[PDB]
Protein chains: 2
Amino acid sequence: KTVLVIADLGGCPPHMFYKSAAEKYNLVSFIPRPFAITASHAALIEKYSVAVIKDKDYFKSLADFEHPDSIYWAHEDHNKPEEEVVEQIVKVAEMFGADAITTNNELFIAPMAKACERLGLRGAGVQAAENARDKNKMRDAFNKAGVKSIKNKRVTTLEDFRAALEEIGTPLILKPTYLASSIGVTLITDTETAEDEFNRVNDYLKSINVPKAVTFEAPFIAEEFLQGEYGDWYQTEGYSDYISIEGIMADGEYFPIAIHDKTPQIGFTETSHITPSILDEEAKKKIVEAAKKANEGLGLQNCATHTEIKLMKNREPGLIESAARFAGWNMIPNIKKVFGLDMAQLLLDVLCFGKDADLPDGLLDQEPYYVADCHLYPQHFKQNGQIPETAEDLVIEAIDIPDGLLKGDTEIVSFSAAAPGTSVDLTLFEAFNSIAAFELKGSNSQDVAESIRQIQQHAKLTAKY
Amino acid sequence: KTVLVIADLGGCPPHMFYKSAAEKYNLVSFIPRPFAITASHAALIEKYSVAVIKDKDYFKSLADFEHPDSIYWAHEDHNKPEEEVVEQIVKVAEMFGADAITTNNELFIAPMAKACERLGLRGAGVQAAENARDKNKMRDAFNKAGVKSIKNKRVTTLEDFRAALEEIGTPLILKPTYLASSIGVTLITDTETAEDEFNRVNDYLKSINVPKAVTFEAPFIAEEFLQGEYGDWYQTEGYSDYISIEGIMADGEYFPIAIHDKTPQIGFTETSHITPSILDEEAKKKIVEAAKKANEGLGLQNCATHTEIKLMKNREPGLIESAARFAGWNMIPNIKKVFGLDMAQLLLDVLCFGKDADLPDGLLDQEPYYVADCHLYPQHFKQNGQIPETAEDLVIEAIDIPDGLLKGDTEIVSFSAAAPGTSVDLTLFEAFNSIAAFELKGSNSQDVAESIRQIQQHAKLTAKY
Ligand SMILES: Nc1ncnc2c1ncn2[C@@H]1O[C@H](COP(=O)(O)OP(=O)(O)O)[C@@H](O)[C@H]1O
Ligand SMILES: Nc1ncnc2c1ncn2[C@@H]1O[C@H](COP(=O)(O)OP(=O)(O)O)[C@@H](O)[C@H]1O
Ligand SMILES: [Mg+2]
Ligand SMILES: [Mg+2]
Ligand SMILES: [Mg+2]
Ligand SMILES: [Mg+2]
């Protein structure tokens, strides 16, 4: 079978996805945004694809041919309307006799579903992909699905925002409807300053570059803040009052795979993911039921899902959002590390063979140990005081982890820092700015989690200011 | 315009060809032999092609995806008949709306010409490409063309060889009809040992891996040795009694570009190429006339040509062979370095626009200096005595050029050696075995040539035996 991948940023990381897919399938890669592709990613695409096509419109001089080492967000214009992007995807699938189409990138999810319908291939479903990609549509589907409902309003104007804040009250979440990675996600607690907070992220949002293929009913959604009740869920310290759960939709039925515990965010910037959750079986049953109702509520047919859930009072699961694609960072690789299951291969098996794929009957269990996937940010060193608080730029020499910081049998499997010499702008939104990553493993989850907090508070930044 | 390149070994090197082509054209690359592609070559193909297709039949496990750092000859099977290879090329050109097809590899020249005819694109010409690829057909075309003629016979059997040696006498050249790089090329001078010499290279030839797409009337050609008369041509020492000349056929007319001087071969293994020739204008007029008659005699329509010519008594040019593709090593890059002319771009301009291309009217001149492209071989150190004569293997630590060795204003532009640690088998045919490469430049050609001989005799090999 031949699988077409729409290659771009995010989701199951290139270091796993290409090799995984090429094991069992003939992979063809379509690159709609050549500029979104790093040098490492380009190498992996080249290595494992039997065929590769790039959008030739995004090559005007010989330097369009350059691949950066690192990309946190694609800044260049992509100006094709969604119908045109659909027609491209279709043309490429047809060129290669594709039996399935997949993507790891949030921004191409809606057009891909349209391409699959037109080709008679398995996909998210046209309206379902739109629901999984416009947070106002999504929140409407959730409210209808008999998970916990909350108040939410479409916001374009200061007038819209004013109305929303009056109707919803504080605390209020205001966020863009069409992005990812917590971009623009703001917590409103003060009616005195709320309107300035809006004006500010409004102006910010307009500086974010997205393809014209991305459309939305209103730029913002304002909705109730879902309050966490940590102590109603976790028995030990170390985690946060949200989780994610990774699943697969197959013919419109939800198949849970694994739940990830989290460490506390820096604002809304995510910090760490632990595979699998320490939560008891009843807690996990409730999360699974919520994710099922949410994703079936969206109408999704065949895709991976990454579903985020706030752990609220009375063990009520609150839906934050759900995507029709893989979790990012190393969450999917780490499921393979722990359980032996390759969810990338499993998705492709579903796209090609439906419920003939070997879907697990329930969450994976009998984990031999826990694995943490962790990023450090300028803020861990601002909060450490190693970076002076008022600094807009810095130059990175080294990042070191002092010894002694590990609890129990917790092991550091790997550690990677930003190269000596690297330049960091501190006006930047944090989630774009991890300057180190580490993987921990341990037999005891609470020990793993404590070690993450120790590594976080004590890591050593040597840096020219 | 869209150019399809059949990507494989030899010709205009990847470090020039892809970037050159992608400057002015939309490049699509077809890889019929994934195993023939080095890691550097793969990277260049990926960087400059808007689309890439590989033959998926040559991928059975995840390690078919590996690219070696270095390949001297493709060892793996390629089992498709020529008609099947033609049909592939056609299918790919049709997929991408190719306006032209080119290749740098000798072994795909015949099928490509067939694909171009069928598609109505410019090419070598079907029978002309066959003549440029079967040395018995080639030598027959040459004899007909009114360049100097010589005796030649088709050899398959010991009986055939015996007959050929009687009819031709010594000295005799016996060589495979369908290869390159002097593989199997043998000089016969002794009727006592001639039949054993045949039996030996017969058995050797059968161990050389070529695609099934390569066919030939007889495996061997035996033909008169063309005697050189150096002193009838060159006024100074430093060169050899053969040259090459690089040209372009456009609509069946020959356009000379540049003549390369050579340093003496190690047997028939080539050693160095100097851009451009020091030969006087009359000598160059005779070479050009010979190359014209030869390549027009072959019937070639639209292609690059690399034509090798023995400098014989009475300034008679002897045809050695001619290919319907670029010279290998850095001969084509070095023409650009000296004259500013990019022959890769010029070939593509001819394939797409015919004689509307900006073809020079005669050999390029007003060279600002001479550039030498030079390889060192185990033999330069065997002959130096730095490698003991009876050694079948070695391990390379370093290769050094002592200072003092440069004549006049000759400069070393660049120097590259085999990595410390590299392993070298000395049973191997020499042309496969360069362990260092250097580029010289100088204002005075005879000084450049002398410096090459000094570097050759005195270079320092540090090596574990
Ligand atoms: N209604 C909400 N209540 C509480 N937290 C929220 C809410 N909406 C978003 N968040 C927080 O902001 C983060 C990012 O918002 P999310 O809706 O997941 O958008 P994104 O697609 O940018 O990741 C979430 O992981 C969650 O911590
Ligand atoms: N008839 C010949 N007379 C003299 N030298 C020859 C003859 N044939 C081949 N050679 C020598 O052998 C080398 C390689 O042979 P050639 O015919 O060019 O085949 P290849 O395609 O292997 O390079 C030539 O560069 C030339 O030096
Ligand atoms: Mg999201
Ligand atoms: Mg999210
Ligand atoms: Mg040859
Ligand atoms: Mg030759």
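Numbers in chain B track Swiss-Prot; the residues on display, in order, are 4-468.
So how was this one determined? The header says X-ray crystallography, 1.9 Å.
Heads up, the Cβ atoms here are built off N, Cα and C, so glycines get one too.
Around B:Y75 (mutagenesis position), taking its Cβ as the centre, 13 other Cβ atoms fall within 10 Å, counting all chains. B:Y75 (mutagenesis position) falls outside any helix or strand according to DSSP and counts as coil. Among the mutagenesis experiments that Swiss-Prot reports, B:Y75 to F is described with the note: Almost no effect on catalytic efficiency.
According to DSSP, B:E109 (mutagenesis position) sits within a helical segment. Here the residue is the original one, while Swiss-Prot reports the published mutagenesis B:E109 to A with the comment Loss of ligase activity.
Counting Cβ atoms from all protein chains shown, B:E324 (Mg(2+) 1 binding site) has 17 others lying within 10 Å of its own Cβ. Per Swiss-Prot, Mg(2+) 1 binding site is recorded for B:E109, B:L182, B:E324.
Counting only residues at least six positions away in the same chain, the Cβ atoms of B:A434, B:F435 sit under 8 Å from the Cβ of B:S184 (mutagenesis position). Summarising the annotation, Swiss-Prot assigns ATP binding site to B:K138, B:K178, B:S184, B:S185, B:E226, B:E227, B:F228, B:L229, B:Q268.
For the mutagenesis of B:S184 to A, Swiss-Prot gives this note: Almost no effect on catalytic efficiency. The structure shown keeps the original residue. Taken residue by residue with DSSP, B:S184 (mutagenesis position) is part of neither helix nor strand, so it is coil.
Applying an 8 A CB threshold to same-chain residues 6+ apart, the list for B:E273 (mutagenesis position) reads B:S185, B:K265, B:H378, B:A434. Annotation of the published mutagenesis B:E273 to A in Swiss-Prot: Loss of ligase activity; the original residue is retained in the structure shown.
In three-state terms derived from DSSP, B:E273 (mutagenesis position) belongs to neither a helical nor a strand segment and is classed as coil. What Swiss-Prot records for B:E273, B:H309, B:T310, B:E311, B:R328, B:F329, B:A330, B:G331 is substrate binding site, and it gives experimental evidence as the kind of evidence.
A mutagenesis experiment is reported in Swiss-Prot for this position, B:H309 to R, and the note states: Loss of ligase activity. Look at B:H309 (mutagenesis position): DSSP puts it in a strand.
Sequence annotations record features per position, and here Swiss-Prot assigns Mg(2+) 2 binding site to B:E311, B:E324 based on experimental evidence. In the three-state DSSP scheme, B:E324 (Mg(2+) 1 binding site) falls into the strand class.
For B:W332 to A, Swiss-Prot lists a mutagenesis experiment annotated as follows: Hydrolyzes ATP, even in the absence of L-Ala, and the structure appears to show a cavity in the N-terminal substrate-binding pocket. Also alters the substrate specificity and activity depending on the size and shape of substituted amino acids. Around B:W332 (mutagenesis position), a 10 Å sphere centred on its CB holds 20 further CB atoms from the protein chains shown.
Cβ-based neighbour count (10 Å, all protein chains) for B:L182 (Mg(2+) 1 binding site) stands at 20.
Contacts of B:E109 (mutagenesis position) defined by a Cβ separation under 8 A and a same-chain sequence distance of 6+ are given as B:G13, B:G14, B:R136, B:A183, B:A326, B:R328, in order along the sequence. Take the CB of B:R328 (substrate binding site) and look out to 10 A: across all protein chains shown you find 26 other CB atoms. If you compare every pair of Cα atoms in B:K138, B:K178, B:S184, B:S185, B:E226, B:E227, B:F228, B:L229, B:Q268, the residues listed for ATP, the longest distance is 21 angstrom.
Nearest neighbour of B:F329 (substrate binding site) by Cα distance, taken over the recorded positions B:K138, B:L182, B:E226, B:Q268, B:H309: B:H309. Checking the recorded positions B:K138, B:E273, B:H309, B:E324, B:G331 against ligand 5 with a 6 Å cutoff on the Cβ atom leaves B:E324, in sequence order. Sequence-distant neighbours of B:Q268 (ATP binding site): residues of the same chain at least 6 apart with a C-beta under 8 Å from its C-beta are B:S185, B:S243, B:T274. In this structure, of the binding-site residues B:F228, B:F329, the smallest number of CB atoms within 10 A of the CB marks B:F228.
Only B:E311, B:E324 of the recorded positions listed as B:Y75, B:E273, B:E311, B:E324, B:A330 bring a Cβ under 6 Å of any atom of ligand 6; the order follows the sequence.
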